[PDB]
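Below is one structure, written out as C-alpha cells, with a few remarks after it.
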Amino acid sequence: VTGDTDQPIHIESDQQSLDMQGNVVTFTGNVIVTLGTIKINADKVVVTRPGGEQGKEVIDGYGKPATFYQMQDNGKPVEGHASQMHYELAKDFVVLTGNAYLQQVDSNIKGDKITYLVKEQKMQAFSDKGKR
Amino acid sequence: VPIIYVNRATXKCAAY
C-alpha cells in the first residue's frame, strides 16, 4: 500500500537504539533493507529526518559484506556489491558508491558508483567526487 | 517516507 508516493521502506536488523529526539537513528547487525523487491545486505544503516521540515529526509547504508540484489525489467534476478548506498524522496532511484559491482549475462557495470533506473536504460559510469 | 523496521533478533516490528 502507498499513496501516489514512494513505496514503504522495510528494514530487518539485530540490535539498535532509538533517538531521545525521535528524528536521528541507526539500524545494526547483519541488516537487510527491502524496497520494490530490491534487497540490500548490510551491517549498519541510517534514517534521518528534520521532523518533516521541507518534507525531506534521507536513507544511508554500509555492509561487511555488502550485497545489492534487484530484479531487472527484462524478467531476471541480479546481484552486486558497493561500499555505501543512499536514497532521498525525489530521485526515482537508489545510488551506490565506492568499490561497486553489478552483473547480468547481458551487462556488466563496476568501478566507482552504480545506479539503476527502474523504467529506462541509463546504467552508466559516473566516476565520483567523494566516497560517501 | 513511510518506514517499517523489524528485529531479526525478536521477529517484531515498528513503523517510522
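In order, the residues displayed for chain A correspond to 28-159 in Swiss-Prot numbering, which applies throughout.
Cβ atoms are placed via backbone N, Cα and C, with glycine included.
Here the residue is the original one, while Swiss-Prot reports the published mutagenesis A:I36 to D or E with the comment No change in activity. While the structure shown retains the original residue, Swiss-Prot records the mutagenesis experiment A:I38 to D with this note: Decrease in activity. For A:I38 to E, Swiss-Prot lists a mutagenesis experiment annotated as follows: No change in activity. Under the heading of mutagenesis, Swiss-Prot lists A:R76 to D or E and annotates it as follows: No change in activity. Under the heading of mutagenesis, Swiss-Prot lists A:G138 to R and annotates it as follows: Cannot complement E.coli lptA-depleted mutants. Exhibits lower thermal stability. Has a lower propensity to oligomerize.
Shown here: features listed in Swiss-Prot, placed on the structure.
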residue : record               : Cβ contacts under 8 Å, 6 or more apart
A:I36   : mutagenesis position : A:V60, A:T61, A:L62, A:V74, A:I86
A:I38   : mutagenesis position : A:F54, A:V58, A:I59, A:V60, A:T61, A:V72, A:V74
A:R76   : mutagenesis position : A:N50, A:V51, A:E84
A:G138  : mutagenesis position : A:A127, A:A152, A:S154
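Less than 8 angstroms from a Cβ of chain B: among the mutagenesis positions A:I36, A:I38, A:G138, that describes A:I36, A:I38.
Classification of A:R76 (mutagenesis position) by DSSP places it in coil, neither helical nor stranded.
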